[PDB]
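I have placed the structure first, in the form of structure tokens, so that the comments after it can refer back to it.
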Amino acid sequence: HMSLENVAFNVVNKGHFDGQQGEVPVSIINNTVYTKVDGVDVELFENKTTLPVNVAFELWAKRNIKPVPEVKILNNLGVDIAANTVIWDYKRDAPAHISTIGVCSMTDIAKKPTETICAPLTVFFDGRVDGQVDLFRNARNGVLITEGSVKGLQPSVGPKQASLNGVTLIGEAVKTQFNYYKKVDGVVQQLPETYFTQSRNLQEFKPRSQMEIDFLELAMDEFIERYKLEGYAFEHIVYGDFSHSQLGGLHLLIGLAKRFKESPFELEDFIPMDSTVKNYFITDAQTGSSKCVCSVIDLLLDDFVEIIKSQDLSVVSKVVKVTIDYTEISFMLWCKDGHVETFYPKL
Amino acid sequence: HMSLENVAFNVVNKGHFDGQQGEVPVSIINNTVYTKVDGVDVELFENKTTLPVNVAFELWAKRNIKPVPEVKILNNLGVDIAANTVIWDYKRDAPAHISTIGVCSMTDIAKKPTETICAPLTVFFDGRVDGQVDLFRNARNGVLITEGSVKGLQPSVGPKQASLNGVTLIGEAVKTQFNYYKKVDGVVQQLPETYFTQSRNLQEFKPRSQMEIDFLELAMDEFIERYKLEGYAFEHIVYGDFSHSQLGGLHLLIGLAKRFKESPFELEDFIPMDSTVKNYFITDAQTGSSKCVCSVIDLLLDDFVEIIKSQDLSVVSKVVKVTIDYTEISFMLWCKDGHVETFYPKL
Amino acid sequence: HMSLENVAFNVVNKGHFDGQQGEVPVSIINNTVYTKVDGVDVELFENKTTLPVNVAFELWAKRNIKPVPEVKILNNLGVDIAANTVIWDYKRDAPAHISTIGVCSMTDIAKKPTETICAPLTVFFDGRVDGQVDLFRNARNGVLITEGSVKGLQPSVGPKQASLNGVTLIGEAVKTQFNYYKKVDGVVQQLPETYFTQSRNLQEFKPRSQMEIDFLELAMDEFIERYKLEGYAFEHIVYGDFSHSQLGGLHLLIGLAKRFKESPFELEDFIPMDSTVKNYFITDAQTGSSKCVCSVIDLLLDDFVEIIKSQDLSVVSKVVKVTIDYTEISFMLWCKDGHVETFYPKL
């Protein structure tokens with residue numbers, strides 16, 4: 001007996017959908033769900049999705065509340081849909097996937113991933129749920145995560161972090177490090193060797209290596225000299241150039257963080273979704289330097305140093321492809337006279 | 001001559017409704033009220049209520065702008081409606097009560113509380129307004145607040161704090177401590193002896209006793225040893241246990257505050273209203289420990305210590321009823337071998 | 001080939017409208033513009049204006065992204081409309097002007113400012129755009145800004161600060177100081193000698209003279225004695241009086257800033273637009289002192305001292321007119337026995 005009122009009962013009494021019986025009275029108005037508590041309406045859910053309000057409400061209530069892959073990972077791996085769960089996209093306040101399997105009668109294309117409608121879709125499977133490894137083995141297209149080994153299957157070690165109710169974290173009381181597996185057209189695919197982005201934010205930025213501690217603490221010329229970085233244009237790429245009307249460089253999140261602790265600046269997130277490379281319309285409050293499309297990636301600084309130091313500096317311009325978060329990211333590399341001029345994720 | 005345009009005149013010129021004559025031009029669109037200032041529309045009010053936009057606008061403009069009881073107190077006392085004022089619920093951005101008396105022609109059930117429609121309703125009366133004590137004496141059901149004594153009536157001393165335009169505060173330039181009185185079916189009721197919650201928030205938390213100062217400053221084992229608290233499971237109840245996937249304990253706001261000053265965590269307020277006991281879906285950003293329904297109460301720590309120390313520890317499980325904010329709050333008490341295992345507000 | 005889809009293409013790929021060819025798929029629902037990125041809808045724009053959603057979207061995308069006069073300056077100068085650009089009002093999330101010239105086919109009253117419909121309107125011209133000085137010379141009503149001199153025209157030096165994508169700043173990598181010129185009925189008008197407000201905010205307040213540094217650092221009686229301010233009621237006007245239920249004085253932003261660094265307070269911005277004088281419904285969290293209409297101006301403290309010290313203190317009450325941001329601001333001056341009682345922007 002699935003219903004709007006029953007979903008609301010679960011939210012009010014359990015914090016989310018938990019399969020409990022019961023009903024509470026509900027009002028729908030203005031894309032918002034309310035319920036009566038002692039004779040006044042209390043807001044339970046504001047629909048920010050493109051789905052109907054009561055449908056979105058049910059999907060949100062049925063969201064996965066265990067650590068799950070960040071949406072950008074699932075996207076980069078080509079995931080279309082999840083088996084018997086909802087991956088809630090907290091950056092968009094919306095379901096990560098349009099359709100569902102065994103979740104909601106308005107969005108379900110199937111009750112079970114073994115139905116033939118699911119065959120051409122890349123289904124996400126969670127080895128922590130009973131039977132789902134087996135369902136991946138029988139699926140034509142899919143992505144599987146597990147905490148441990150699956151007999152015969154060659155694993156890919158995923159990122160250290162995962163998302164728990166919209167909080168991205170490296171778990172200590174829970175496990176957030178998964179093995180990853182993928183199948184295309186019935187055939188297991190070798191996932192590529194890859195870097196992972198670090199999913200940090202500007203206000204709460206915290207370093208994760210001695211080099212990153214050195215970066216935030218040392219002045220620019222000291223850091224560059226210590227890590228033998230002359231000729232790699234870190235003054236431009238990482239620290240940023242605020243001297244001209246067009247803001248120069250500034251493509252590593254750690255660089256933004258250092259600048260932010262001194263003087264604030266405005267980041268307009270004009271495509272607000274989770275992705276490996278983010279684009280911001282940036283305006284520096286101190287100088288007035290700005291840039292309409294500033295591509296930013298949060299790599300561990302050691303990894304960015306490793307990447308840029310392995311490049312051939314004898315070419316004037318080169319497209320460098322780097323595998324990050326399981327996807328190929330193109331960088332523009334500009335050199336002159338054997339040193340880097342600039343190096344940025346290509347637009 | 002009451003009107004939308006006149007209400008808007010008062011808001012623009014006086015900050016709220018003040019009974020002044022005048023009109024300004026108004027536009028209504030998208031549940032929002034606008035007015036023209038020099039030929040551009042300026043937003044005056046966004047309707048977040050379940051009432052029609054212009055009705056909600058008028059009630060908000062007519063909100064009481066003196067210190068008033070917090071909504072949770074009025075709710076716990078059974079208040080249905082206020083006499084000739086609007087108690088605005090700043091936690092819901094909505095009127096605390098569905099109907100009104102002598103306020104608004106769309107929501108009024110009566111012009112005066114003496115009309116017979118009001119008799120079965122518990123009417124809130126404010127002794128600071130002329131004639132309202134007398135109206136309480138003649139009302140069949142009601143709650144009265146005063147700053148001083150009412151001849152013959154046995155008072156109940158209320159909380160130290162009250163709400164002034166949505167700010168909860170202990171007044172120094174104004175009085176926020178009221179006497180409380182209540183009548184049911186024409187008969188004055190003795191209000192019970194009660195604790196009061198402290199209405200503090202996580203970011204702005206400030207202690208209010210030497211014990212609370214000691215709690216935030218001392219380490220756990222020092223605080224417990226100083227206040228002779230061994231065997232009362234404060235390590236679980238108050239400090240919180242973040243070692244397992246399910247977050248243990250953590251039911252006193254002061255405990256959350258201590259944890260917050262060290263590492264942040266996410267509180268999902270999934271029933272956003274004022275109440276004596278709040279329920280949060282909590283996720284700890286550092287460990288990944290979480291809990292779907294974490295009941296939290298902001299008692300003075302001395303009061304919580306007094307409560308828990310008066311309990312009988314010879315039973316395995318017991319429902320303990322405590323009067324807080326004039327309402328009976330049920331606690332689950334779990335003991336083993338003469339010590340507390342856990343003690344939480346019952347769900 | 002102007003279109004909704006083309007505007008969205010520019011936003012997605014360039015951060016704003018940039019005249020590039022291309023289309024992306026778009027969805028409109030709930031006053032919001034979305035676009036598909038890999039098969040999920042992503043929000044590009046939430047319409048907060050009184051215009052239709054797709055019209056507002058286009059105006060916002062075509063906003064001027066160079067430093068521009070703050071909206072309050074343009075308003076005070078009587079600007080009705082801009083020539084071939086959009087001044088976006090970041091305080092209202094809406095176009096500063098109702099109509100446009102050569103911007104958008106839904107809001108255009110003309111393609112060029114020389115069309116006769118524009119003659120009775122005060123058109124804003126930007127000397128940094130080719131041909132616009134000449135268009136001002138031929139316009140019947142207008143306001144012109146330039147970075148340098150215009151032959152024959154007597155300039156007015158404007159404020160040091162301007163707005164860049166909603167950030168108000170004194171430019172170091174860009175120029176934000178303009179000359180101002182104005183024409184009424186075909187005749188250049190002498191702009192008056194004027195003070196300028198400083199456009200600072202409460203949380204990020206930073207002093208801009210030795211006197212202002214002294215104000216934030218020194219105690220009240222020391223500051224008053226140092227700058228020979230006895231008898232000018234700074235204890236009331238600038239520092240604020242929180243002892244009675246009605247909050248006294250507190251009309252200089254710098255005074256609010258000092259108070260805020262010690263104990264927080266609530267400012268209800270009940271007419272949320274840019275203006276030289278702002279009105280707030282203020283509630284002091286510490287004392288409960290409040291005031292429905294508290295007029296606040298952010299003058300440099302030196303300027304406020306210069307203003308108040310030039311006043312005649314032999315009258316009981318006087319309306320003092322001061323030119324600020326090119327507009328006449330009326331102050332009420334109350335004196336008794338040769339000293340200031342109060343001095344505030346008149347309501």
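Note that the numbers count up from 1, one per residue, in the order the chain is shown.
Cβ atoms here come from the backbone N, Cα and C positions, even for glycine.
Record features (Swiss-Prot):
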- B:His251: active site, proton acceptor (ACT_SITE)
- B:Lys291: active site, for uridylate-specific endoribonuclease nsp15 activity (ACT_SITE)
- B:3-63: domain 'Nsp15 N-terminal oligomerization' (DOMAIN)
- B:206-345: domain 'NendoU' (DOMAIN)
- B:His236 to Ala (Swiss-Prot position 6686): Complete loss of NSP15 endonuclease activity (MUTAGEN)
- B:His251 to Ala (Swiss-Prot position 6701): Complete loss of NSP15 endonuclease activity (MUTAGEN)
- B:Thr114 to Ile (Swiss-Prot position 6564): In strain: Omicron/BA.2, Omicron/BA.2.12.1, Omicron/BA.2.75, Omicron/BA.4, Omicron/BA.5, Omicron/BQ.1.1, Omicron/XBB.1.5, Omicron/EG.5.1 (VARIANT)
- B:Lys261 to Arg (Swiss-Prot position 6711): In strain: Kappa/B.1.617.1 (VARIANT)
C-beta crowding around B:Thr114 (variant position), within 10 angstroms: 14
Neighbours of B:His236 (mutagenesis position) among the recorded positions B:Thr114, B:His251, B:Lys261, B:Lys291 (Cα to Cα, within 10 Å): B:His251
Which of B:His236, B:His251, the listed mutagenesis positions, has fewest other Cβ atoms within 10 Å: B:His236
Inter-residue Cα distance where the pair is B:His251 (mutagenesis position) and B:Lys261 (variant position), in Å: 17
Length of the line joining the Cα atoms of B:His251 (mutagenesis position) and B:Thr114 (variant position), in Å: 44
Which of B:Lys261, B:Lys291, all recorded positions, has a Cβ with the fewest other Cβ atoms inside 10 Å: B:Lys261
Cα-to-Cα gap, B:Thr114 (variant position) vs B:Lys291 (active site, for uridylate-specific endoribonuclease nsp15 activity), nearest whole Å: 49
Secondary structure tally of the domain 'NendoU' (B:206-345) (DSSP, helix then strand then coil): 38 helix, 48 strand, 54 coil
Collapsed DSSP category at B:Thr114 (variant position): coil
